[PDB]
Amino acid sequence: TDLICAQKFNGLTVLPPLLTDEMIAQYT
Amino acid sequence: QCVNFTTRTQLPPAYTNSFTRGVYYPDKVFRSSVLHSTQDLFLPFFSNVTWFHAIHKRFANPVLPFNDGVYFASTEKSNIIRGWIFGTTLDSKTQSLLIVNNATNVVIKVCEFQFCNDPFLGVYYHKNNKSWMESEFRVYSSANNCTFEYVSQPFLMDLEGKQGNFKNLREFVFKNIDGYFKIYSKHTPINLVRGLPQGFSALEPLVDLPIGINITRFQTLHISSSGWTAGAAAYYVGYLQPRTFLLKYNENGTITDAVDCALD
Amino acid sequence: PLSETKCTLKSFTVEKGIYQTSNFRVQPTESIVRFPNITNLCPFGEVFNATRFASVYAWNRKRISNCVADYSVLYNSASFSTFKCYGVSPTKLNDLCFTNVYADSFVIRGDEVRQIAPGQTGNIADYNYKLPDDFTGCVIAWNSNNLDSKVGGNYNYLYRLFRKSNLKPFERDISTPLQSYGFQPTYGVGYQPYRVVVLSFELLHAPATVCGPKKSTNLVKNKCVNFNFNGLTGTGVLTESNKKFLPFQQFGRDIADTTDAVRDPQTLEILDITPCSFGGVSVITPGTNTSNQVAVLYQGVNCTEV
C-alpha cells in the first residue's frame, strides 16, 4: 500500500522518481 | 401550586448502565474518513446513571446538582416530560432558566421567577382535538427582570399515547462552557421495556445559549391540585466528566463509533 | 534564467545539468467575501416609525442587543432634517461593534434641536433631558410637524415647562404648569415639533451583542483568490464539490486537520478549498562553453497561461 494530495496542500512537495515503473520491469 | 401532590414521595434511586451514551458532535468542524480525538465534558462509558420513573401512585421530583454537567436520557412513548428548569438558588433572588417544549418550538426565557412548591402544567380535555397542549401554568406566579429570551425553530413530535413497551427516545446533553450554554438533542425510536438498549448513537447540536449565569441545581418538570397525578414515563440523569473521545467518521460525516479510554 | 543559475550557484560558469534556481507561486486575482443573509433583520422602525411617542420627560429607552444594527438608513436616505454625531462619522457607525445600544425617543420643539448637546443648558436641557459631558453618542432628528401636531396643542406630550430644580443627565422624571404649549402646525419652523432619538453607546469587556458591517461580493470559482467567509481568511482555489455537510456543521478538515472546504454562510453550497499552484523552478541548460540555451521546468504543475 489522497494522502499525497493532502500533504501537497501544506507545502510538502513529493518529487516523482527519475526511473519509472515500466523501465524497472524491462531491466528485470 | 404550593401544595405537593398526594402521590409525591421519594422513590428508590436505582442504577443502570449506559453502553455508548454520552457521545455527541464536539463542534461544527466537519471531518470524514478519519479518526479524531477531542477532550470535553463527557459521560463515561459503562458508567452508572440513576434510574427514575413515574406512574399513576408514585411521583418523585428530586433536585440534583448541575455543577459538573448532566446527561439526559428519556425513554418515553407520548413524551410526557417537556423539559427542565435550571437555576442556582431556585428562587426570585437570582436569574433562572426556563426550558419548555410544547412539541412545536422550544421556549427559552431567563427571568426572575417565583417557584411554587410543585410546579405543574395544566392539561385536560382529552376527548376532541386534545393535542396534549399545555393550558394552565402553575410553575411560576410572577416574572420580571428578564435578561434573555429565545424561541427555537418549529419541529414535529408525536404526543399520542401508546400501549406496551416504550417507543420514543430523547437524549439531551446540557453543559456550561465559559459561562455559555450548549444544547444537544437527538430523537430516534427504540424498543425498550426497562433499562437501556445496547447500541450506538451520535447527538446533534440544537441551541447555543449566550446567557452567562451560574447554575448549581436543577429540577424536572412533570407531569406536564394535590389530587393530580403523573402518567407513565421514565427519564435518566447522568454526570458529565472530563473524558477523551476517539471518534470514527464515515464517508457522510456521521459518527459510527466512539472510544473513550480509561477502562481497558 | 541563464543568469539565475549563475545567481544560485554563485559562479560565472554553469556546469551541464539541471538546477533549481527559485520557486514560483501564483498570486490571488481578487478577493471573495460572502456573509450570512442580511435580509429581514431587526430594524429601527419600532422607535423611529412608531405612531405615538412620549414627552421629553417621559422619554422611553429601548434596549438594543443580540441583533444587527443597520445605521445606513439614517444618513443615506436623506429623509431626516439634521443630525449631530459626536466622536464618529455616520459612516463609522456601521463599521464598529457595540456591547449595548440604547434609544431614547422623544419629541422636542424646532428651536430646541440646538439645545441637545453634551454639557449644555436650556429649557429642556436642565429641566427635562440633559446630556453628560462624556456622552459620545450619535443623535438624529426629523420633523413631526405633519403628524404629532394638533390644533390648539397636543395633550399627549404636554411639554412641561417648569420644574423646581434641574435634572441630572439621563434622568427621567415621570412625576405628575401644564398649561400645554401649542403644537398647532400654523407656527413657524422654530415652534414646530421635531422627532429626536438619542442613541446611547456602551463599550465594555463583555463581547459585543451588536454586529458590525455587512458587505458581500460575487463568488468566482476555479481561480486563485483571497477568500473570507465570516469565519476564516486565506488564499486558495474555490471549487464546488459533491461533499455533504450537516446543517449545523460549517468548516471541514483534511487528514492533516487543515481546512479543505467551506460552506456559504448565505446560500446553500459546499466548495472545497484548494491551495493555489506552487512549485520549484528548474533550469535545464548545458555548460557555459556549450551554448546559452536554457529550459525552464515547472515542477508538478500544468501551464495554463502560455
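Chain B is numbered as in Swiss-Prot; shown residues: 14-69, 77-240, 244-247, 255-294, in order.
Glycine too: its Cβ is placed from the backbone N, Cα and C atoms.
Swiss-Prot lists B:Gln52 to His among its natural variants, and the accompanying note reads: In strain: Omicron/EG.5.1. According to Swiss-Prot, the naturally occurring change B:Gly142 to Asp is described as follows: In strain: Kappa/B.1.617.1, Omicron/BA.2, Omicron/BA.2.12.1, Omicron/BA.2.75, Omicron/BA.4, Omicron/BA.5, Omicron/BQ.1.1, Omicron/XBB.1.5, Omicron/EG.5.1. For the natural variant B:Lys147 to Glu, the note given by Swiss-Prot reads: In strain: Omicron/BA.2.75. According to Swiss-Prot, the natural variant B:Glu154 to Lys carries this note: In strain: Kappa/B.1.617.1. One natural variant catalogued in Swiss-Prot, B:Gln183 to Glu, is accompanied by this note: In strain: Omicron/XBB.1.5, Omicron/EG.5.1.
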Neighbour count (Cβ, 10 Å) for B:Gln183 (variant position): 5
Spatially closest candidate among B:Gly142, B:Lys147, B:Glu154, the listed variant positions, to B:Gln52 (variant position) (Cα to Cα): B:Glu154
Cα-nearest neighbour of B:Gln183 (variant position) within the listed variant positions, B:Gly142, B:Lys147, B:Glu154: B:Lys147
Rounded to the nearest Å - Cα separation of B:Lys147 (variant position) and B:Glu154 (variant position): 15
Integer Cα-Cα distance in angstrom, B:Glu154 (variant position) to B:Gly142 (variant position): 6
List of residues, in chain order, with Cβ under 8 A from that of B:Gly142 (variant position) and at least 6 apart: B:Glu154, B:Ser155, B:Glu156, B:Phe157, B:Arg158
Among B:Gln52, B:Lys147, B:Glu154, the most crowded of the variant positions [Cβ within 10 Å]: B:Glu154
